[PDB]
Protein chains: 2
Amino acid sequence: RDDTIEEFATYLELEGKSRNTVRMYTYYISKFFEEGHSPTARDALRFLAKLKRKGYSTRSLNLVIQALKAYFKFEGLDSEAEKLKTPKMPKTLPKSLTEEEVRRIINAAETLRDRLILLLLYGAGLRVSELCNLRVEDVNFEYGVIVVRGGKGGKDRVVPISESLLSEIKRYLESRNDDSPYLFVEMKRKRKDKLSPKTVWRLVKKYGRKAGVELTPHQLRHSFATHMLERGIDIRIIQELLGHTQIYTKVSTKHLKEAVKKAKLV
Amino acid sequence: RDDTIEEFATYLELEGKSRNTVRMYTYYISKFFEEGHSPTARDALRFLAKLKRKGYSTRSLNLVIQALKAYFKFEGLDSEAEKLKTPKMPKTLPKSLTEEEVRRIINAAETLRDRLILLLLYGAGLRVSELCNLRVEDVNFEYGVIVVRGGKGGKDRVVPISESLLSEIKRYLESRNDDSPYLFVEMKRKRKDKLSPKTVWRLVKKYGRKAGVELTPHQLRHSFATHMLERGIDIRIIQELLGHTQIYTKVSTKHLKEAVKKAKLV
Ligand SMILES: [Cl-]
Ligand SMILES: [Cl-]
(Lines of atoms letter the chains of each structure in order from A and count residues from 1; the text may use other names and numbers.)
(Lines give C-alpha, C1' and ligand atoms only; values in the text may rest on other atoms or scores of the structure.)
(Ligands and ions follow the chains in the order given, each with its own letter.)
Protein backbone atom coordinates (compact mmCIF):
# COMPACT_ATOMS: atom_id res chain seq x y z
CA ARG A 1 0.00 0.00 0.00
CA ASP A 2 2.45 2.64 1.31
CA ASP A 3 5.62 0.62 1.95
CA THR A 4 6.00 0.85 -1.84
CA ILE A 5 6.66 4.61 -1.57
CA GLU A 6 9.31 4.09 1.10
CA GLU A 7 10.95 1.74 -1.42
CA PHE A 8 10.44 4.15 -4.32
CA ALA A 9 12.44 6.74 -2.36
CA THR A 10 15.52 4.56 -1.77
CA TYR A 11 15.11 3.59 -5.46
CA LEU A 12 15.75 7.25 -6.28
CA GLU A 13 18.52 7.62 -3.68
CA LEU A 14 20.34 4.81 -5.52
CA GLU A 15 19.66 6.30 -8.93
CA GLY A 16 21.65 9.30 -7.59
CA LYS A 17 18.66 11.60 -6.79
CA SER A 18 19.11 14.47 -4.35
CA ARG A 19 17.60 13.81 -0.88
CA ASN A 20 15.53 16.99 -1.29
CA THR A 21 14.21 16.00 -4.70
CA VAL A 22 13.36 12.62 -3.23
CA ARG A 23 11.64 14.52 -0.41
CA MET A 24 9.64 16.45 -3.00
CA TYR A 25 8.74 13.56 -5.34
CA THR A 26 7.66 11.40 -2.45
CA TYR A 27 5.68 14.35 -1.19
CA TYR A 28 3.62 14.81 -4.39
CA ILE A 29 3.26 11.06 -5.09
CA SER A 30 1.72 10.54 -1.66
CA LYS A 31 -0.60 13.47 -2.23
CA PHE A 32 -1.59 12.08 -5.64
CA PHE A 33 -2.77 8.79 -4.21
CA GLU A 34 -4.31 10.59 -1.21
CA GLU A 35 -6.79 12.35 -3.56
CA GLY A 36 -7.72 8.92 -4.90
CA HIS A 37 -6.19 9.35 -8.40
CA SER A 38 -5.38 6.08 -10.24
CA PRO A 39 -1.90 5.32 -11.65
CA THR A 40 -2.51 6.55 -15.23
CA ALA A 41 -1.44 9.40 -17.49
CA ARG A 42 -4.95 10.85 -17.37
CA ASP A 43 -5.31 11.18 -13.63
CA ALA A 44 -1.77 12.61 -13.62
CA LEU A 45 -2.99 15.52 -15.80
CA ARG A 46 -6.32 15.84 -13.90
CA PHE A 47 -4.10 16.14 -10.78
CA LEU A 48 -1.55 18.53 -12.38
CA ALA A 49 -3.93 21.19 -13.75
CA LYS A 50 -5.72 21.27 -10.33
CA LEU A 51 -2.38 22.29 -8.87
CA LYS A 52 -1.91 24.82 -11.71
CA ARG A 53 -5.28 26.46 -10.92
CA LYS A 54 -4.27 26.36 -7.21
CA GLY A 55 -1.15 28.37 -8.26
CA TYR A 56 2.02 26.27 -8.75
CA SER A 57 5.17 27.39 -10.59
CA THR A 58 6.28 26.01 -13.97
CA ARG A 59 9.42 24.54 -12.42
CA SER A 60 7.06 23.32 -9.70
CA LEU A 61 4.75 21.63 -12.23
CA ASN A 62 7.68 20.26 -14.22
CA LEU A 63 8.86 18.65 -11.02
CA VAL A 64 5.50 17.05 -10.21
CA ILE A 65 5.27 15.74 -13.79
CA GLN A 66 8.70 14.15 -13.57
CA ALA A 67 7.92 12.75 -10.10
CA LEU A 68 4.92 10.89 -11.49
CA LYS A 69 6.83 9.79 -14.54
CA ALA A 70 9.64 8.32 -12.37
CA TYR A 71 7.02 6.53 -10.28
CA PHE A 72 5.28 4.99 -13.24
CA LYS A 73 8.61 3.58 -14.46
CA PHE A 74 8.85 2.05 -10.99
CA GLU A 75 5.33 0.59 -11.03
CA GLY A 76 6.48 -0.64 -14.46
CA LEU A 77 3.60 1.17 -16.17
CA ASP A 78 5.89 2.45 -19.01
CA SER A 79 2.81 2.84 -21.24
CA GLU A 80 1.36 5.67 -19.11
CA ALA A 81 4.92 6.91 -18.44
CA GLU A 82 5.88 8.37 -21.84
CA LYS A 83 2.35 9.71 -22.45
CA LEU A 84 3.38 12.30 -19.85
CA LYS A 85 5.62 14.60 -21.78
CA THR A 86 5.42 18.30 -20.99
CA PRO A 87 3.91 19.61 -24.26
CA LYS A 88 6.44 21.71 -26.21
CA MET A 89 6.05 25.51 -26.52
CA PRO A 90 4.08 25.94 -29.79
CA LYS A 91 5.87 28.26 -32.27
CA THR A 92 4.13 30.05 -35.13
CA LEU A 93 5.47 28.94 -38.48
CA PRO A 94 6.43 30.64 -41.74
CA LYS A 95 3.58 30.98 -44.20
CA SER A 96 2.66 27.67 -45.75
CA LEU A 97 4.20 26.95 -49.20
CA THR A 98 2.23 26.79 -52.44
CA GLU A 99 2.01 24.03 -55.08
CA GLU A 100 4.09 26.21 -57.38
CA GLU A 101 6.82 26.60 -54.75
CA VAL A 102 6.77 22.93 -53.90
CA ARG A 103 7.12 22.07 -57.62
CA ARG A 104 10.08 24.43 -57.99
CA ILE A 105 11.84 22.90 -54.95
CA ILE A 106 11.21 19.32 -56.00
CA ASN A 107 12.41 20.04 -59.55
CA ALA A 108 15.57 21.67 -58.29
CA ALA A 109 16.92 18.23 -57.21
CA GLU A 110 20.39 17.30 -58.48
CA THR A 111 19.96 13.59 -57.75
CA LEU A 112 17.09 11.13 -57.44
CA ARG A 113 18.05 10.53 -53.82
CA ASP A 114 17.64 14.23 -53.09
CA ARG A 115 14.38 14.23 -54.96
CA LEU A 116 13.03 11.28 -52.94
CA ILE A 117 13.92 12.97 -49.68
CA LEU A 118 12.05 16.13 -50.60
CA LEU A 119 9.17 14.13 -52.01
CA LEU A 120 8.89 12.09 -48.81
CA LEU A 121 9.26 14.97 -46.34
CA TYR A 122 6.36 16.62 -48.19
CA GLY A 123 4.28 13.94 -49.90
CA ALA A 124 4.45 11.90 -46.75
CA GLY A 125 4.97 14.87 -44.36
CA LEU A 126 7.64 13.02 -42.37
CA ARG A 127 9.49 14.51 -39.48
CA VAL A 128 13.25 14.84 -40.16
CA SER A 129 14.12 12.03 -37.72
CA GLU A 130 11.37 9.72 -38.99
CA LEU A 131 13.09 10.28 -42.32
CA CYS A 132 16.64 9.94 -41.09
CA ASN A 133 15.53 6.64 -39.39
CA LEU A 134 13.11 5.08 -41.85
CA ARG A 135 14.45 1.63 -42.73
CA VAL A 136 13.90 0.50 -46.32
CA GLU A 137 12.10 -2.65 -45.09
CA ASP A 138 9.31 -0.23 -43.99
CA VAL A 139 8.50 0.79 -47.55
CA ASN A 140 5.60 -1.64 -48.08
CA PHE A 141 4.97 -2.13 -51.79
CA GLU A 142 2.02 -4.58 -51.48
CA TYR A 143 -0.27 -2.11 -49.62
CA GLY A 144 1.34 1.01 -51.07
CA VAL A 145 2.22 2.71 -47.81
CA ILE A 146 5.21 3.77 -45.77
CA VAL A 147 5.04 2.50 -42.20
CA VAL A 148 6.53 5.20 -39.94
CA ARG A 149 8.14 3.36 -37.01
CA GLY A 150 6.90 4.73 -33.68
CA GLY A 151 9.86 6.44 -32.05
CA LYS A 152 11.40 6.20 -28.56
CA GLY A 153 7.97 5.74 -26.92
CA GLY A 154 5.40 6.87 -29.52
CA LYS A 155 3.20 4.75 -31.78
CA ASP A 156 3.69 3.19 -35.21
CA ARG A 157 1.98 4.95 -38.06
CA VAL A 158 1.04 4.29 -41.66
CA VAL A 159 1.34 6.89 -44.41
CA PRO A 160 -0.13 5.80 -47.78
CA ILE A 161 1.85 6.95 -50.87
CA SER A 162 1.42 7.02 -54.66
CA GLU A 163 2.58 4.54 -57.29
CA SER A 164 4.60 7.32 -58.77
CA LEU A 165 6.56 7.69 -55.51
CA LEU A 166 6.74 3.93 -55.02
CA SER A 167 8.22 3.79 -58.51
CA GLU A 168 11.05 6.26 -57.94
CA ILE A 169 11.90 4.42 -54.70
CA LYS A 170 12.32 1.13 -56.60
CA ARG A 171 14.38 2.84 -59.25
CA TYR A 172 16.60 4.33 -56.50
CA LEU A 173 16.83 1.14 -54.46
CA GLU A 174 17.89 -0.86 -57.53
CA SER A 175 20.83 1.57 -57.57
CA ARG A 176 22.16 0.79 -54.06
CA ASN A 177 25.43 -1.14 -53.68
CA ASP A 178 25.54 -1.33 -49.86
CA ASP A 179 24.20 -3.26 -46.88
CA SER A 180 22.85 -0.33 -44.86
CA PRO A 181 19.27 -0.93 -43.55
CA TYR A 182 18.23 2.64 -44.29
CA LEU A 183 16.26 4.14 -47.15
CA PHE A 184 18.70 7.08 -47.33
CA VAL A 185 22.44 7.18 -46.79
CA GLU A 186 25.27 9.72 -46.99
CA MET A 187 28.75 9.05 -48.38
CA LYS A 188 31.64 9.38 -45.92
CA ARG A 189 35.20 8.08 -45.42
CA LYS A 190 33.27 5.33 -43.65
CA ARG A 191 31.39 4.59 -46.91
CA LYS A 192 27.55 4.53 -46.60
CA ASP A 193 26.16 5.26 -43.12
CA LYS A 194 22.89 7.03 -42.05
CA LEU A 195 21.83 10.73 -42.55
CA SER A 196 22.01 13.23 -39.68
CA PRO A 197 19.40 16.00 -39.21
CA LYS A 198 22.09 18.54 -40.13
CA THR A 199 22.33 16.82 -43.51
CA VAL A 200 18.64 16.89 -44.26
CA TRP A 201 18.73 20.54 -43.11
CA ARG A 202 21.72 21.48 -45.31
CA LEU A 203 20.13 19.74 -48.24
CA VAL A 204 16.74 21.44 -47.77
CA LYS A 205 18.21 24.94 -47.72
CA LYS A 206 20.16 24.06 -50.84
CA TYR A 207 17.09 23.40 -52.90
CA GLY A 208 15.26 26.12 -51.01
CA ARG A 209 17.81 28.59 -52.35
CA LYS A 210 17.70 27.29 -55.96
CA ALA A 211 13.90 27.63 -55.95
CA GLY A 212 14.32 31.05 -54.25
CA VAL A 213 12.68 30.49 -50.81
CA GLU A 214 14.07 30.49 -47.23
CA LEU A 215 13.01 26.93 -46.38
CA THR A 216 13.20 24.30 -43.63
CA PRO A 217 12.30 20.58 -43.45
CA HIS A 218 9.31 21.45 -41.25
CA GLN A 219 8.01 23.86 -43.85
CA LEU A 220 7.56 20.86 -46.07
CA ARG A 221 5.78 18.74 -43.41
CA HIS A 222 3.53 21.73 -42.71
CA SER A 223 2.59 22.37 -46.35
CA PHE A 224 1.74 18.70 -46.45
CA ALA A 225 -0.67 19.51 -43.62
CA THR A 226 -2.05 22.63 -45.29
CA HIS A 227 -2.61 21.07 -48.71
CA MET A 228 -4.05 17.87 -47.40
CA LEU A 229 -6.62 20.18 -45.82
CA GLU A 230 -7.02 22.60 -48.75
CA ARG A 231 -7.99 19.51 -50.73
CA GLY A 232 -10.88 18.78 -48.34
CA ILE A 233 -9.50 16.01 -46.14
CA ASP A 234 -10.94 16.13 -42.66
CA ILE A 235 -8.49 17.53 -40.16
CA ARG A 236 -8.66 14.37 -37.95
CA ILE A 237 -7.26 11.97 -40.58
CA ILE A 238 -4.55 14.53 -41.38
CA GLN A 239 -3.86 14.72 -37.65
CA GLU A 240 -3.70 10.88 -37.83
CA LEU A 241 -1.33 10.74 -40.80
CA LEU A 242 0.92 13.21 -38.96
CA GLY A 243 0.91 11.54 -35.54
CA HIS A 244 2.09 14.30 -33.16
CA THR A 245 -9.75 6.86 -31.09
CA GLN A 246 -11.34 5.90 -34.44
CA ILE A 247 -8.45 4.91 -36.77
CA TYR A 248 -8.43 3.07 -40.16
CA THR A 249 -6.10 2.01 -42.98
CA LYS A 250 -8.19 1.34 -46.15
CA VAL A 251 -9.68 4.81 -45.51
CA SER A 252 -6.23 6.39 -45.29
CA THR A 253 -5.16 4.87 -48.65
CA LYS A 254 -8.57 6.00 -49.94
CA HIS A 255 -8.53 9.61 -48.72
CA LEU A 256 -4.87 10.08 -49.50
CA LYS A 257 -5.84 8.89 -53.01
CA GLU A 258 -8.41 11.68 -53.45
CA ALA A 259 -5.87 14.29 -52.30
CA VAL A 260 -3.62 13.51 -55.34
CA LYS A 261 -0.87 15.32 -53.44
CA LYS A 262 2.36 14.15 -54.90
CA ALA A 263 0.81 13.48 -58.29
CA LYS A 264 -0.09 17.17 -58.52
CA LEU A 265 3.61 17.80 -59.17
CA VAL A 266 5.29 14.55 -60.35
CA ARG B 1 31.08 26.21 -41.18
CA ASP B 2 28.83 28.56 -39.16
CA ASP B 3 25.58 28.56 -41.15
CA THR B 4 25.08 25.17 -39.47
CA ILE B 5 24.64 26.89 -36.07
CA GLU B 6 22.06 29.30 -37.49
CA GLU B 7 20.20 26.18 -38.62
CA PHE B 8 20.73 24.39 -35.30
CA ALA B 9 18.96 27.31 -33.59
CA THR B 10 15.78 27.19 -35.71
CA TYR B 11 16.00 23.39 -35.20
CA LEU B 12 15.54 24.07 -31.49
CA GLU B 13 12.89 26.76 -32.05
CA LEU B 14 10.85 24.10 -33.86
CA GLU B 15 11.49 21.48 -31.20
CA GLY B 16 9.72 23.98 -28.87
CA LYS B 17 12.86 25.43 -27.17
CA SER B 18 12.67 28.81 -25.45
CA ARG B 19 14.27 31.67 -27.45
CA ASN B 20 16.49 32.39 -24.44
CA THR B 21 17.62 28.79 -24.08
CA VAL B 22 18.34 28.81 -27.80
CA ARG B 23 20.27 32.04 -27.19
CA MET B 24 22.27 30.28 -24.50
CA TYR B 25 22.92 26.96 -26.29
CA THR B 26 23.99 28.74 -29.43
CA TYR B 27 26.18 30.92 -27.27
CA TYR B 28 28.13 28.03 -25.70
CA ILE B 29 28.26 25.93 -28.90
CA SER B 30 29.90 28.80 -30.76
CA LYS B 31 32.35 29.27 -27.92
CA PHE B 32 33.13 25.54 -27.93
CA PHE B 33 34.18 25.53 -31.56
CA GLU B 34 35.93 28.90 -31.11
CA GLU B 35 38.42 27.26 -28.68
CA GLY B 36 39.11 24.67 -31.36
CA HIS B 37 37.47 21.69 -29.56
CA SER B 38 36.41 18.79 -31.84
CA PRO B 39 32.84 17.39 -31.86
CA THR B 40 33.39 14.53 -29.38
CA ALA B 41 32.39 13.59 -25.83
CA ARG B 42 35.98 14.06 -24.68
CA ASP B 43 36.50 17.61 -25.82
CA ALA B 44 33.05 18.37 -24.37
CA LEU B 45 34.35 17.40 -20.90
CA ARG B 46 37.76 19.09 -21.45
CA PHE B 47 35.67 22.21 -22.30
CA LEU B 48 33.21 21.79 -19.39
CA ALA B 49 35.68 21.41 -16.49
CA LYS B 50 37.59 24.50 -17.80
CA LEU B 51 34.37 26.42 -17.30
CA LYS B 52 33.95 24.80 -13.85
CA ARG B 53 37.42 25.96 -12.77
CA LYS B 54 36.55 29.41 -14.25
CA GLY B 55 33.52 29.38 -11.88
CA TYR B 56 30.21 28.31 -13.51
CA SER B 57 27.07 27.21 -11.65
CA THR B 58 25.76 23.63 -11.59
CA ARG B 59 22.59 24.67 -13.42
CA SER B 60 24.98 26.58 -15.67
CA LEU B 61 27.10 23.47 -16.35
CA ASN B 62 24.03 21.28 -16.74
CA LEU B 63 22.88 23.68 -19.41
CA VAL B 64 26.17 23.63 -21.32
CA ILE B 65 26.19 19.81 -21.16
CA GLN B 66 22.69 19.60 -22.59
CA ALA B 67 23.52 22.22 -25.23
CA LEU B 68 26.36 20.05 -26.54
CA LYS B 69 24.28 16.93 -26.30
CA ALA B 70 21.47 18.52 -28.39
CA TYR B 71 24.06 19.62 -30.94
CA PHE B 72 25.60 16.21 -31.28
CA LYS B 73 22.15 14.73 -31.99
CA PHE B 74 21.96 17.35 -34.73
CA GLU B 75 25.39 16.56 -36.19
CA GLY B 76 24.04 12.99 -35.96
CA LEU B 77 26.95 11.94 -33.74
CA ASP B 78 24.63 9.94 -31.38
CA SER B 79 27.65 7.87 -30.28
CA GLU B 80 29.33 10.83 -28.54
CA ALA B 81 25.88 12.12 -27.53
CA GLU B 82 24.87 9.60 -24.83
CA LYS B 83 28.44 9.35 -23.49
CA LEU B 84 27.65 12.79 -22.07
CA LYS B 85 25.48 12.02 -19.12
CA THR B 86 25.92 14.16 -16.02
CA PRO B 87 27.37 11.55 -13.61
CA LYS B 88 24.89 10.70 -10.83
CA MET B 89 25.48 11.85 -7.22
CA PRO B 90 27.35 8.89 -5.64
CA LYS B 91 25.61 7.59 -2.47
CA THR B 92 27.33 5.54 0.21
CA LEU B 93 25.81 2.10 0.52
CA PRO B 94 24.82 -0.20 3.38
CA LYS B 95 27.59 -2.50 4.53
CA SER B 96 28.27 -5.25 2.04
CA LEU B 97 26.57 -8.62 2.77
CA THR B 98 28.40 -11.78 3.79
CA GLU B 99 28.36 -15.29 2.26
CA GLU B 100 26.32 -16.45 5.22
CA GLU B 101 23.72 -13.73 4.68
CA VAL B 102 23.59 -14.34 0.96
CA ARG B 103 23.06 -18.09 1.61
CA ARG B 104 20.23 -17.36 4.05
CA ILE B 105 18.50 -15.04 1.53
CA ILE B 106 18.88 -17.42 -1.39
CA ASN B 107 17.60 -20.35 0.69
CA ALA B 108 14.59 -18.39 1.82
CA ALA B 109 13.09 -18.63 -1.72
CA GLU B 110 9.52 -19.96 -1.95
CA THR B 111 9.77 -20.74 -5.67
CA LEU B 112 12.50 -21.54 -8.17
CA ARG B 113 11.65 -18.38 -10.08
CA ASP B 114 12.29 -16.32 -6.96
CA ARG B 115 15.48 -18.23 -6.37
CA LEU B 116 16.73 -17.57 -9.91
CA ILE B 117 16.06 -13.86 -9.58
CA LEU B 118 18.07 -13.61 -6.38
CA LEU B 119 20.78 -15.84 -7.79
CA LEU B 120 21.06 -13.68 -10.91
CA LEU B 121 20.95 -10.28 -9.19
CA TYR B 122 23.87 -11.52 -7.07
CA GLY B 123 25.73 -14.24 -8.95
CA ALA B 124 25.56 -12.11 -12.04
CA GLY B 125 25.30 -8.74 -10.21
CA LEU B 126 22.61 -7.46 -12.58
CA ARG B 127 20.95 -4.12 -12.25
CA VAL B 128 17.19 -4.41 -11.55
CA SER B 129 16.26 -3.19 -15.04
CA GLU B 130 18.83 -5.40 -16.78
CA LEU B 131 17.01 -8.15 -14.93
CA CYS B 132 13.50 -6.95 -15.58
CA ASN B 133 14.49 -6.70 -19.32
CA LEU B 134 16.72 -9.71 -19.90
CA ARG B 135 15.16 -11.76 -22.69
CA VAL B 136 15.51 -15.54 -22.38
CA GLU B 137 17.18 -15.71 -25.82
CA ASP B 138 20.14 -13.93 -24.11
CA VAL B 139 20.86 -16.87 -21.83
CA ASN B 140 23.60 -18.45 -23.98
CA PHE B 141 24.06 -22.09 -23.03
CA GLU B 142 26.88 -22.91 -25.51
CA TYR B 143 29.38 -20.37 -24.04
CA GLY B 144 27.90 -20.42 -20.54
CA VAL B 145 27.24 -16.72 -20.20
CA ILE B 146 24.39 -14.27 -19.90
CA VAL B 147 24.61 -11.47 -22.45
CA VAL B 148 23.37 -8.27 -20.77
CA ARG B 149 21.77 -6.18 -23.53
CA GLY B 150 23.20 -2.66 -23.60
CA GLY B 151 20.41 -0.33 -22.53
CA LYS B 152 18.99 2.88 -24.05
CA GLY B 153 22.45 4.02 -25.23
CA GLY B 154 24.98 1.92 -23.28
CA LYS B 155 26.97 -1.10 -24.44
CA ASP B 156 26.27 -4.84 -24.55
CA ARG B 157 27.96 -6.88 -21.89
CA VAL B 158 28.73 -10.52 -21.15
CA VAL B 159 28.48 -12.04 -17.69
CA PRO B 160 29.75 -15.65 -17.45
CA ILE B 161 27.72 -17.94 -15.12
CA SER B 162 28.02 -21.43 -13.62
CA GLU B 163 26.62 -24.74 -14.85
CA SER B 164 24.71 -24.94 -11.64
CA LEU B 165 22.89 -21.67 -12.48
CA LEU B 166 22.52 -22.65 -16.12
CA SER B 167 20.90 -25.84 -14.86
CA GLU B 168 18.24 -24.21 -12.70
CA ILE B 169 17.41 -21.88 -15.61
CA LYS B 170 16.74 -24.87 -17.89
CA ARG B 171 14.68 -26.54 -15.22
CA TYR B 172 12.65 -23.31 -14.82
CA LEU B 173 12.32 -22.64 -18.54
CA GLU B 174 11.03 -26.17 -19.16
CA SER B 175 8.24 -25.11 -16.80
CA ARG B 176 7.00 -22.11 -18.82
CA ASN B 177 3.64 -22.30 -20.62
CA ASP B 178 3.66 -18.85 -22.26
CA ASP B 179 5.00 -16.91 -25.24
CA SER B 180 6.58 -14.01 -23.36
CA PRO B 181 10.17 -13.23 -24.55
CA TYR B 182 11.39 -12.60 -21.02
CA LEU B 183 13.33 -14.78 -18.60
CA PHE B 184 11.05 -13.68 -15.73
CA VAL B 185 7.35 -12.94 -15.71
CA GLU B 186 4.66 -11.99 -13.19
CA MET B 187 1.10 -13.34 -13.14
CA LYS B 188 -1.68 -10.78 -13.67
CA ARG B 189 -5.28 -10.61 -14.93
CA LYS B 190 -3.44 -10.15 -18.22
CA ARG B 191 -1.74 -13.53 -17.72
CA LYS B 192 2.11 -13.49 -18.04
CA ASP B 193 3.66 -10.08 -18.75
CA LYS B 194 7.06 -8.59 -17.65
CA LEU B 195 8.31 -7.71 -14.09
CA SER B 196 8.38 -4.09 -12.89
CA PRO B 197 11.16 -2.75 -10.61
CA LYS B 198 8.58 -2.47 -7.81
CA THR B 199 8.12 -6.24 -8.09
CA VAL B 200 11.78 -7.10 -7.87
CA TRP B 201 11.93 -4.64 -4.94
CA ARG B 202 8.93 -6.14 -3.12
CA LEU B 203 10.30 -9.60 -3.66
CA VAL B 204 13.79 -8.70 -2.40
CA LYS B 205 12.52 -7.24 0.86
CA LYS B 206 10.41 -10.34 1.33
CA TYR B 207 13.37 -12.67 1.40
CA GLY B 208 15.42 -9.99 3.11
CA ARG B 209 12.96 -10.14 6.01
CA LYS B 210 12.86 -13.97 6.19
CA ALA B 211 16.67 -14.04 6.36
CA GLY B 212 16.51 -11.14 8.87
CA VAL B 213 18.24 -8.27 6.97
CA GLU B 214 16.99 -4.89 5.65
CA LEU B 215 17.88 -5.53 1.99
CA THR B 216 17.65 -3.99 -1.49
CA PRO B 217 18.34 -5.30 -5.02
CA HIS B 218 21.45 -3.11 -5.18
CA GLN B 219 22.79 -4.65 -2.00
CA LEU B 220 22.98 -7.88 -3.93
CA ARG B 221 24.75 -6.33 -6.97
CA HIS B 222 27.18 -4.67 -4.57
CA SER B 223 28.02 -7.84 -2.61
CA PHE B 224 28.66 -9.38 -5.99
CA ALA B 225 31.22 -6.60 -6.42
CA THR B 226 32.71 -7.02 -2.96
CA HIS B 227 33.05 -10.80 -3.10
CA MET B 228 34.35 -10.90 -6.61
CA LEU B 229 37.10 -8.70 -5.18
CA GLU B 230 37.53 -10.50 -1.84
CA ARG B 231 38.25 -13.57 -3.96
CA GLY B 232 41.19 -11.80 -5.66
CA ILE B 233 39.74 -10.75 -9.01
CA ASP B 234 41.31 -7.58 -10.29
CA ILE B 235 39.03 -4.60 -9.88
CA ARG B 236 39.11 -3.77 -13.64
CA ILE B 237 37.48 -7.04 -14.80
CA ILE B 238 34.89 -6.65 -12.02
CA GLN B 239 34.35 -3.10 -13.26
CA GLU B 240 33.97 -4.73 -16.72
CA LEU B 241 31.49 -7.38 -15.63
CA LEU B 242 29.45 -4.62 -13.97
CA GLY B 243 29.49 -2.10 -16.82
CA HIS B 244 28.56 1.22 -15.15
CA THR B 245 40.03 -0.38 -23.25
CA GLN B 246 41.44 -3.93 -22.91
CA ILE B 247 38.42 -6.30 -22.82
CA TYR B 248 38.17 -10.12 -23.21
CA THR B 249 35.67 -13.00 -23.01
CA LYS B 250 37.60 -16.30 -22.49
CA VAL B 251 39.31 -14.47 -19.59
CA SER B 252 35.96 -13.46 -18.09
CA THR B 253 34.68 -17.09 -18.16
CA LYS B 254 38.10 -18.03 -16.74
CA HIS B 255 38.31 -15.52 -13.89
CA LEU B 256 34.66 -15.85 -13.01
CA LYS B 257 35.42 -19.61 -12.79
CA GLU B 258 38.13 -19.09 -10.15
CA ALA B 259 35.78 -16.89 -8.10
CA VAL B 260 33.38 -19.86 -7.55
CA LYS B 261 30.81 -17.26 -6.52
CA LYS B 262 27.47 -18.88 -6.91
CA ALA B 263 28.85 -22.35 -6.28
CA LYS B 264 29.95 -21.20 -2.82
CA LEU B 265 26.27 -21.35 -1.86
CA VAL B 266 24.36 -23.59 -4.34
CL1 LIG C 1 -6.06 2.69 -53.20
CL1 LIG D 1 35.29 -22.17 -18.45
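Shown for chain B, in order and in Swiss-Prot numbering: 9-252, 258-279.
Structure determined by X-ray crystallography, 3.0 Å.
Positions of Cβ are set from backbone N, Cα and C atoms, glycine also.
Some features that Swiss-Prot has for this protein:
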MUTAGEN   B:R135 to A  Lack of recombinase activity
ACT_SITE  B:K160  active site
ACT_SITE  B:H226  active site
ACT_SITE  B:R229  active site
ACT_SITE  B:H252  active site
MUTAGEN   B:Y261 to F  Lack of recombinase activity
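Rounded to a whole value, the Cα-Cα separation of B:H252 (active site) and B:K160 (active site) is 13 Å.
When the active-site residues B:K160, B:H226, B:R229 are screened for a C-alpha within 10 angstroms of the C-alpha of B:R135 (mutagenesis position), the residues that qualify, in sequence order, are B:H226, B:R229. Proximity to chain A, defined as a C-beta distance under 8 Å, is registered for none of the recorded positions B:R135, B:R229, B:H252, B:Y261. Across the structure, B:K160 (active site) and B:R229 (active site) place their CA atoms 20 angstrom apart. Note: B:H226 (active site) has non-local neighbours B:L101, B:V136, i.e. same-chain residues 6+ apart with C-beta under 8 A of its own C-beta. In this structure, the CA atom of B:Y261 (mutagenesis position) is 21 Å away from the CA atom of B:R229 (active site). Less than 8 angstroms from the CB of B:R229 (active site) sit B:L129, B:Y130, B:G133, B:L134, B:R135, B:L250, each of them six or more residues away in the same chain.
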